[PDB]
Amino acid sequence: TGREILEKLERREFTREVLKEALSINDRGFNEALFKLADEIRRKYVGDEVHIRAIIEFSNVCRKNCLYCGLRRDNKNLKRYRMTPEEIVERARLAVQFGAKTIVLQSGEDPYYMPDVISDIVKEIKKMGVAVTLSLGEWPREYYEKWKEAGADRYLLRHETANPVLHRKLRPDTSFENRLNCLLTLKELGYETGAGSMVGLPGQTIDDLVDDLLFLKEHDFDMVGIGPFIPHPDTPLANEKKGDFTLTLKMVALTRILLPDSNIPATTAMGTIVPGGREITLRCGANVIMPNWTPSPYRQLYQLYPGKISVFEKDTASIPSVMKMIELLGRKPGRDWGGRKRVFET
Ligand SMILES: C[C@H](CCC(=O)NCCC[N+](C)(C)CCCS(=O)(=O)[O-])[C@H]1CC[C@H]2[C@@H]3[C@H](O)C[C@@H]4C[C@H](O)CC[C@]4(C)[C@H]3C[C@H](O)[C@]12C
Ligand SMILES: C[C@H](CCC(=O)NCCC[N+](C)(C)CCCS(=O)(=O)[O-])[C@H]1CC[C@H]2[C@@H]3[C@H](O)C[C@@H]4C[C@H](O)CC[C@]4(C)[C@H]3C[C@H](O)[C@]12C
Ligand SMILES: Nc1ncnc2c1ncn2[C@@H]1O[C@H](CSCC[C@H](N)C(=O)O)[C@@H](O)[C@H]1O
Ligand SMILES: */O=C(\[O])[C@]1([C])[N][C](C([O])=O)[C]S1
Ligand code: SF4
Ligand SMILES: [Cl-]
């Protein structure tokens, strides 16, 4: 029964079977109660502040060939771009002028910048008195060390899928073992570390989703980014089914229940698959939003999946828009960098 699974979630009995059953029950009443539980846990542990992370997608060049991703190297039907270091720093400064307290630098795995150009950019942005998060993919330990010395605070490296077999199939350049080793290295070097997964990948099962939740709980990540798989027409997965929004939302809710003090974004992919999806997600366990700060004419070229929102508006619209969102949700913008504030418990 749903009521018993809720009770067990409330008492923190996070067994495999309780998670499977939560993910398998499709009853509306159960789902709504699960979302209310996550919302309430969010409020109690991380409060009403919604932390704004301004993301600059500074290059869409990638050396990898992930099957799901529109930036994969085999996609010849994409105009590739690279922002200059000066452009990146000045665009970051503009976001800080607009009130961002974290700058996220994201790219394809583009060798050009690595490691020294990144280091230089990080140092310049850190002078602005904000947190810096990197989301650059898999690189040697030495690169991660250089970036940490340069002042980077956080690193986002979604684990994608905790099924090693599925991982290697979808990400043929690498492996789950490699991805995990990167995540462990980042944690050792003192980054606030983010992981997370896609929901509704071709071949992914409900037991796989359970294993994603258990993986996340085991390593106690600071941030967890979850969104649905959205097929891209210039990829091998073009004809596969999109991930289900509701199931994805349940994954966010369960993540908050499992990791009550973590930082959990309402991802752009959630807002792409359903109009108003980020706002829903912020009411079902999430506490972070990542407005797109990539400038025109590049923004529209950073196409991991189609239909991405925030492309038609002026390139400074997103920060004001999320501030309006936060207000209409009855929430508050973050006052500090929004680092993880651990609540030690039993
Ligand atoms: C806004 C709609 C529809 C509400 C509605 O329209 N219900 C009828 C009117 C009720 N009023 C009290 C306004 C008047 C009553 C007198 S009347 O004469 O109208 O009958 C309600 C119906 C179900 C609600 C969600 C679920 O909970 C799950 C979840 C819990 C989290 O925590 C917050 C997020 C989320 C997604 C909820 C958001 C929102 O809250 C929803 C969509
Ligand atoms: C960038 C330009 C020119 C002046 C400038 O370069 N300003 C640097 C401000 C730096 N900070 C954000 C760190 C100040 C924090 C002050 S605070 O008292 O909010 O802590 C300034 C002038 C007016 C400012 C907007 C309005 O105000 C309304 C609104 C308030 C929100 O809040 C943040 C978003 C928004 C849209 C503002 C963004 C930005 O800022 C604007 C465009
Ligand atoms: N088709 C698609 N649908 C939904 N999310 C996708 C997607 N393609 C990629 N993503 C997400 O986009 C993220 C950013 S890729 C850029 C960061 C870095 N190269 C890296 O891979 O870590 C990936 O973590 C993945 O979860
Ligand atoms: O999960 C995240 O941190 C990011 C930044 N959100 C992006 C999206 O498109 O939803 C991809 S990773
Ligand atoms: S998911 Fe990241 S590493 Fe993989 S192809 Fe896309 S940009 Fe490159
Ligand atoms: Cl961050």
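What you see of chain A is 2-347, where the numbers are those given in Swiss-Prot.
We read in the header that X-ray crystallography, 1.2 Å was used to get this structure.
Cβ coordinates come from backbone N, Cα and C, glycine included.
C63 (mutagenesis position) falls outside any helix or strand according to DSSP and counts as coil. Residues annotated as [4Fe-4S] cluster binding site in Swiss-Prot: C63, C67, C70.
Marked as domain 'Radical SAM core' by Swiss-Prot: 49-268.
Around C63 (mutagenesis position), the same-chain residues at least 6 positions away in sequence with a Cβ under 8 Å from its Cβ are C70, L72, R73, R74, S108, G109, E110, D111, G138. In Swiss-Prot, a mutagenesis experiment is listed as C63 to A, annotated with the note Eliminates binding of one iron-sulfur cluster; when associated with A-67 and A-70.
One mutagenesis experiment catalogued in Swiss-Prot, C67 to A, is accompanied by this note: Eliminates binding of one iron-sulfur cluster; when associated with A-63 and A-70. For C67 (mutagenesis position), other Cβ atoms within 10 Å of its Cβ number 23.
Secondary structure from DSSP puts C70 (mutagenesis position) in coil. Annotation of the mutagenesis experiment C70 to A in Swiss-Prot: Eliminates binding of one iron-sulfur cluster; when associated with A-63 and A-67.
The [4Fe-4S] cluster site, placed at the center of the C-beta atoms of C63, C67, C70, has further neighbours from the same chain whose C-beta lies within 8 angstroms: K65, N66, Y69, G71, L72, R73, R74, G109, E110, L305.
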